[PDB]
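A.B. asks: To start, I am sharing the structure in question, which I have written as structure tokens.
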Amino acid sequence: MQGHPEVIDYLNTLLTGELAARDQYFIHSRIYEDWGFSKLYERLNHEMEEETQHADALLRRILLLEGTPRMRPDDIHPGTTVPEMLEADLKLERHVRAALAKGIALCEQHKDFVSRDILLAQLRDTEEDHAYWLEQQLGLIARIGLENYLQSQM
Amino acid sequence: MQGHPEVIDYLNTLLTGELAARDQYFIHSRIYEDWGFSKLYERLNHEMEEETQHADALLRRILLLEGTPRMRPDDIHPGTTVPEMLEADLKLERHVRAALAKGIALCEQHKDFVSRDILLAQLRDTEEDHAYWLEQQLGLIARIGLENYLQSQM
Amino acid sequence: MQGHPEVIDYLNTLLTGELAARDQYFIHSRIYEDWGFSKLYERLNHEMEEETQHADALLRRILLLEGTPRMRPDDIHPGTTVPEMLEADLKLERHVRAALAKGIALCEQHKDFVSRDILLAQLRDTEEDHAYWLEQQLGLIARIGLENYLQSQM
Amino acid sequence: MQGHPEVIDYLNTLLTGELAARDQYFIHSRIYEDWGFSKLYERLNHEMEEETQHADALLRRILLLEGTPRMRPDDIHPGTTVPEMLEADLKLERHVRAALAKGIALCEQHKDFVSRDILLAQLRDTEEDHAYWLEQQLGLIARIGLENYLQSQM
Amino acid sequence: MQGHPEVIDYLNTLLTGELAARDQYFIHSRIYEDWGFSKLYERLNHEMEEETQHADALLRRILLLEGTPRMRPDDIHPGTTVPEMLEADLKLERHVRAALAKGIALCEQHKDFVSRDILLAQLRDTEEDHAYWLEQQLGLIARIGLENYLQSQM
Amino acid sequence: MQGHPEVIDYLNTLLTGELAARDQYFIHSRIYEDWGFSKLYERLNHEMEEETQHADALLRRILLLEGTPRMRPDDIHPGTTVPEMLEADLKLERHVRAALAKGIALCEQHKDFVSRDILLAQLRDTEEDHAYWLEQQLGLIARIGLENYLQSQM
Amino acid sequence: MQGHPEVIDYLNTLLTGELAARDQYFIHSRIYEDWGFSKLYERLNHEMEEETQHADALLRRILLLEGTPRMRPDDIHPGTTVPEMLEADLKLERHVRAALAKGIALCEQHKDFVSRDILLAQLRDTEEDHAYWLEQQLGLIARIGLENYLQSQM
């Protein structure tokens, strides 16, 4: 019935982080669309939808463990150029990865293995999809130049 | 091109209000699903998406007018019982309706008729769909009793 | 080529009665819809359309008998609560029943057998569908209580 | 919630005007049909249905603004000849057009923009479909002759 | 039956402006096609057809208001290079935007609300599609260079 | 590569003549449509589209010959009555027919046979479709009467 | 039956030129495919087939006129770089265009109008398709640079 308060409180820290991540992707994707980079809009819009699902999974788990979800998003750090927005989004995923890894350890100490399994799925997406794609973008800019990279994102 | 600063700031005021309304629906809908009221989950889940669409419309208009969107949501005031959560949502929508109506008058005053037309569509949804449904729910409770109303929301 | 003036005048009295019934069903169905009882709205909106077809048959018969139709509907008295609106409709239907039965006898005495037949079909609908349905609703309210009845009409 | 009494009251004036318009198109279409002018009947039968929809919109709007809809239709002024009936319907459309325009102005003054938007849609129909068609019918009679026009309406 | 002469005259000024815009899009799209930029041809050929539909709506409204349309298009000044043609189109669209906004205010002051509505839809297309697209192209040229931009328009 | 200046110049004279023809069919078709003559509107709307295509062919031909297309339409001379509008369009077709014939001769003299072939196709249309139809309409009015002709064009 | 000897010899002159043009496209298209420019291979492969069709048309006309076709192709002058190969093809097509135009004049002089019409179709393809496309390619290179142009031909 009732989850551990240490676990519940840490899930809430991740929830406010994921609500923030969803809103950062929201603004970035619409700035990308405003500038005419439709391929950057579509990928970031998809990531915004995925963060809503990640936050949803955490929200419902907190309610199941009888906790009170914290719905105030943490602050966001939007950039002003494509290289900057890509870097800010990679730094976000890096903080998310560290926080998710520490929550997985915490769930193991408190023997909340179902909450660990939920965090592990989100960590996989963070490393193998989000952060992986973002490092590809930055490495392509370095290899083909910003003019060519931006042209390909129209 | 560039909009009037007063119109852009007011659009940003409506944007932080709608980002908050979307988050109030997120929590309310998931509380409803956790309690097992699937019809209230589905309505309020649909309303959260519609608010995300409303916020996206404001967000893209602010960017088109060369403005900077404010992404920190307003404070939310969730409820703890179905009557409270419905009243809190009704109170939110009354505020949004007054705010959109004042924004429509302002847009007319500064001759930004496209911004006016975007707000008019949102004002229609607020009165004819959101506020209309919530007042129906509160009227149903008063007429059939909370026990019967909650049973019909399973 | 021309009908009896007594029969024309009575078809006209029936016509203004049926235009009134259509408009009472018009307002009652929309009040039911506004309160959120969609099954009551759907049933009363269908009875509105049936009254318009009933009025239409009398209107065309009056013109075929070389008469001039009276288009001013009778005054209506809608209720303000579900029990009052059901009683107001049952009262109207009972007057319509007696008016139709009186006109059938009038048509039989003036040997207008086609006008008698038009009125019998309307009488049969008035008795076997409308008043029967209304009498059922009032019986159900007494058996299951108004609260359960309204819940079932959502 | 609660609309402005001046608005609710003016919507009720338009409502009785529109219920009368529906009944004038009712009698005209059936007279046309009795005379054998099927094309005039279909068109005016279609306008009766459109006027019923316009009335529904106003009635549901009055109920949302917490008002009491008035169901007594205004007086109708039918014609006895095709030229007269056409002229009668145009006069009604012209009166309706002026009525809707004053209400649009009144709604703006009281800041009920949704009620205005409902009225603008009806005004567009009154001007771009109804009155346009009537004026066309009258110009056609002037150019090709009534005998020819009526033949074409068969 | 008749419109205000001031509104008729302003719709006429708008009409000659939109006939001109159609013919500028006509020549620009064909120059783009001749140079081998098929994506620029397809986009500008579609905007040509939209201007003809815009001109058509004004032309019919002028005739409905009992006015006489002015069919002499305004003079146009097409460019000779891709950057000049994009700037020439953006300049025209900015004048069209201001002319439409001025006519909307004119229609509101003379209570011609249907003519106001026709103009708003054209304003919305002028701002949210045309000028938005043109401003995007000029932004892309600055980010990726004219050489890459033209290659992408082949 | 480079066409003969006398040819390029004469194609530009035909171009402005054809852009004017497109605009005359534009206003005529919409006047016919405003009056309720749907068959005349469809036919003349179709001719406006065919004239736009004829203009496209000349414009693309001028661009291939490395010339600069002239986009200022010639003056148009619309009528106010059906008989006058028909006569006006025939006069225009007759002027166009003579113009196209002189150009065909000019192209042969300068040995640009492709430009001649484009012109012969347009001449065939001008004579075998456009002028033929107009003459038919006028002969019909003479035989069956204008009242009957107009009825048939409804 | 039998054609004029001067017309037959000129057709044979055009035939050896077109058999050469077909072979120049064969080598050029296969050089393009070997370098990996598949879009240039496919266009120039299609042009080789079209020239084979043009030669077949001349061949069959010469036989029908009781002539003897000359099957030795003219000398070809292939290029060694994409700019050279495009220029060499443009130079070839200019020669064919002048040769077909002179042949059309000759056919008219000897009143062989069918032979003229066969040459007119080939002259149209030469100017409007072959030469038009090649000048587009050279213009694209001048506008986007050879590196970008060659990339787009992969």
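The way this entry was determined, per its header, is X-ray crystallography, 2.3 Å.
Positions of Cβ are set from backbone N, Cα and C atoms, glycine also.
So Swiss-Prot lists these for the protein:
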type: BINDING; residues: E:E18, E:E51, E:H54; note: Fe(3+) A binding site
type: BINDING; residues: E:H46, E:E50; note: Fe(3+) C binding site
type: BINDING; residues: E:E47, E:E50, E:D129; note: Fe(3+) D binding site
type: BINDING; residues: E:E51, E:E93, E:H130; note: Fe(3+) B binding site
type: MUTAGEN; residues: E:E18 to K; note: Does not complement ftnA gene disruption, only about 60% catalase activity in strain PAO1
type: MUTAGEN; residues: E:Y25 to I; note: Does not complement ftnA gene disruption, only about 60% catalase activity in strain PAO1
A.B. asks: For E:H54 (Fe(3+) A binding site), which of these recorded positions sit within 10 Å, Cα to Cα: E:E18, E:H46, E:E93, E:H130?
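C.D. replies: Of everything listed, what lies within 10 Å of E:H54 (Fe(3+) A binding site) (Cα to Cα) is E:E18.
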A.B. asks: If you measure C-alpha to C-alpha, which of E:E18, E:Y25, E:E93, E:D129 (recorded positions) come within 10 angstroms of E:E51 (Fe(3+) A binding site)?
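C.D. replies: Passing the 10 Å Cα cut: E:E18, E:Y25.
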A.B. asks: Just going by other Cβ atoms within 10 Å, which of the recorded positions E:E18, E:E47, E:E50, E:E93 has the emptiest spot?
C.D. replies: E:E50
A.B. asks: Using the alpha carbons only, what distance in Å do you get between E:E47 (Fe(3+) D binding site) and E:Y25 (mutagenesis position) once rounded?
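C.D. replies: E:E47 (Fe(3+) D binding site) to E:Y25 (mutagenesis position), Cα-Cα distance: 7 Å.
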A.B. asks: Give the distance between the Cα atoms of E:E93 (Fe(3+) B binding site) and E:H46 (Fe(3+) C binding site), rounded to the nearest whole Å.
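C.D. replies: E:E93 (Fe(3+) B binding site) to E:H46 (Fe(3+) C binding site), Cα-Cα distance: 15 Å.
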A.B. asks: Compute the mean position of the Cβ atoms of E:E51, E:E93, E:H130, which form the recorded Fe(3+) B site, and then list in sequence order the other residues of that chain whose Cβ is within 8 Å of it.
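C.D. replies: So the additional residues around the site are E:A21, E:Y25, E:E47, E:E50, E:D89, E:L92, E:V96, E:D125, E:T126, E:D129, E:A131.
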A.B. asks: Near E:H46 (Fe(3+) C binding site), which of the recorded positions E:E18, E:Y25, E:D129, E:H130 can be found within 10 Å, Cα to Cα?
C.D. replies: E:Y25
A.B. asks: Quiz question: given the binding-site residues E:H46, E:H130, which has the greatest number of C-beta atoms lying within 10 angstroms of its own C-beta?
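C.D. replies: Top count of Cβ atoms within 10 Å goes to E:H130.
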A.B. asks: Measuring Cα to Cα, tell me the gap between E:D129 (Fe(3+) D binding site) and E:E50 (Fe(3+) C binding site) in whole angstrom.
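C.D. replies: Here the two Cα atoms lie 11 Å apart.
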A.B. asks: Starting from the Cβ centroid of E:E47, E:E50, E:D129, the recorded Fe(3+) D site, name every other residue in that chain with its Cβ within 8 Å, sequence order please.
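C.D. replies: Other same-chain residues with Cβ inside the cutoff are E:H46, E:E51, E:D125, E:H130, E:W133.
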A.B. asks: So what sits near E:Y25 (mutagenesis position) in its own chain, CB-to-CB under 8 Å and at least six residues off in sequence?
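C.D. replies: Expected: E:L44, E:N45, E:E47, E:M48, E:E51, E:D89.
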A.B. asks: Here are the binding-site residues: E:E51, E:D129. Which has the lowest count of other Cβ atoms within 10 Å?
C.D. replies: E:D129
A.B. asks: For E:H54 (Fe(3+) A binding site), just count the other CB atoms lying within 10 A of its CB, please.
C.D. replies: 25
